[PDB]
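Participant: Take this structure, written in structure tokens, and hold onto it; I'll ask about it next.
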Amino acid sequence: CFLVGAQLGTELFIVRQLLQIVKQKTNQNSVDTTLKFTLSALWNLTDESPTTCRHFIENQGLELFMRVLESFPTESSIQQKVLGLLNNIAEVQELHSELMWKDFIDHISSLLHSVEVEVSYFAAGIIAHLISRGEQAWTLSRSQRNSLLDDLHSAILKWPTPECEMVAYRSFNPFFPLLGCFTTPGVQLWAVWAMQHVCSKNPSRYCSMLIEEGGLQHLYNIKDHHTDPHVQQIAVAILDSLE
Amino acid sequence: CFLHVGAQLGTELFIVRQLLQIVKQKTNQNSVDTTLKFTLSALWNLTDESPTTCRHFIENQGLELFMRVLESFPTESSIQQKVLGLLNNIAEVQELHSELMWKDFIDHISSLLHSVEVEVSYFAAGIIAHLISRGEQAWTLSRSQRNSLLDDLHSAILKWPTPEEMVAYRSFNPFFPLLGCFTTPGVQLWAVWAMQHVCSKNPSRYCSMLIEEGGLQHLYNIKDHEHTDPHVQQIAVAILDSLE
């Protein structure tokens, strides 16, 4: 029992209502369980869902998430939930335009050099999906675009094995376009590191998934292509863990 | 990209918790605004076919809240509708039968059962229908109220006009147990009336669904059950001949 096709605007109402909970919490500098949950709620709702990403931007979720970063510069887990939702937005190619914003990129480049890999990993992701889209869709500066490409690659190699799995994925599909961005190794580097990371932490879930969705061929494509050593290194490791 | 595996369930129960807070606030302020009826819809939708969120509703005092809503806004029928329709979802969950046996609650439903708007009394009928269908042994409250309620159910349905669609369904399954309740014909009468309503205003979607889910069997079973309430039997053949 419910009221036909009336569930479409309840989830958009929900996004609107959680955003207000973020504002009222940021307003009060109240890093509490409720704020953390609301941030997690927003993250999961945007998962595999470009309509929710759009609603998040249509009500001013970027501006607000910016101001969230700024109000809680040392709260590692806050940042993570913020950047995680923002990684989902980085995935939607139509919304790429509305992330072309140096105040937003300046926040992401900052958190790329976090000593917490949990934080820096999601920053890296946002960067890789944005650099993935080529020089011609980067409406911002090319001194920053080239500089983040370098910082992204060098950052990944500073990363320890993390203790627990840091992220869940329902599908590996968004990674495949990054696997073929040979001109930008840091974008491929992030992709392979992450696949390796979830496949070593939770193979029972992710090896079957990676294989079924057609991942091996992309990985094999890297194995034989002049390619970046590090990217090729992680590449053959994942492969050999199955072949 | 999401937080962890299975995190989605934990954030659905949080949304229910937060939404109920917006209810509690708006009722505190005697405010009947857009957000409140949006919140009430959202809670209604979330309980559709989700025994789990329904149980979460109960465990976060949703019932006592919702009846504060009822007691604080007696004239706002569209509000009462959203409240009872959710409660109708809850009534559909057998493991929650104990929680709805609150005398203050049943007393209020029974009031709205006799409301003037079918858009409000329909859902109250649904709550009462589903409750009586679990039998005498399960009714832990006034055996007399239960026998009065069973007649009043039957009465208030027969006085109902044909609306201009109050409710939607994704399945007919929760009705089918009611179509068997021969000793309790009010229950049966609510089911076939409800079934007939949605089939008559949206046949393309509901008539098929009824058939796919094996509805005709239950209907034809009432047809050749020799000693069925004539009002129930009539609506049932009305439904059947609307396909046969």
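Residue numbering: from 1, along the chain as shown.
Cβ atoms here come from the backbone N, Cα and C positions, even for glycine.
As annotated in Swiss-Prot:
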- B:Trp44 to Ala (Swiss-Prot position 522): Complete loss of N-degron binding (MUTAGEN)
- B:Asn45 to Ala (Swiss-Prot position 523): Complete loss of N-degron binding (MUTAGEN)
- B:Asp48 to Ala (Swiss-Prot position 526): Complete loss of N-degron binding (MUTAGEN)
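Neighbours and distances for these, please.
Facilitator: A C-beta separation below 8 Å, combined with a sequence spacing of at least six in one chain, links B:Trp44 (mutagenesis position) to B:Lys82, B:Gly85, B:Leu86, B:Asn89. According to its DSSP assignment, B:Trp44 (mutagenesis position) is helical.
In the structure as shown, the Cβ atom of B:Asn45 (mutagenesis position) sits within 10 Å of 24 other Cβ atoms.
A sphere of 10 angstroms centred on the C-beta of B:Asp48 (mutagenesis position) encloses 22 other C-beta atoms.
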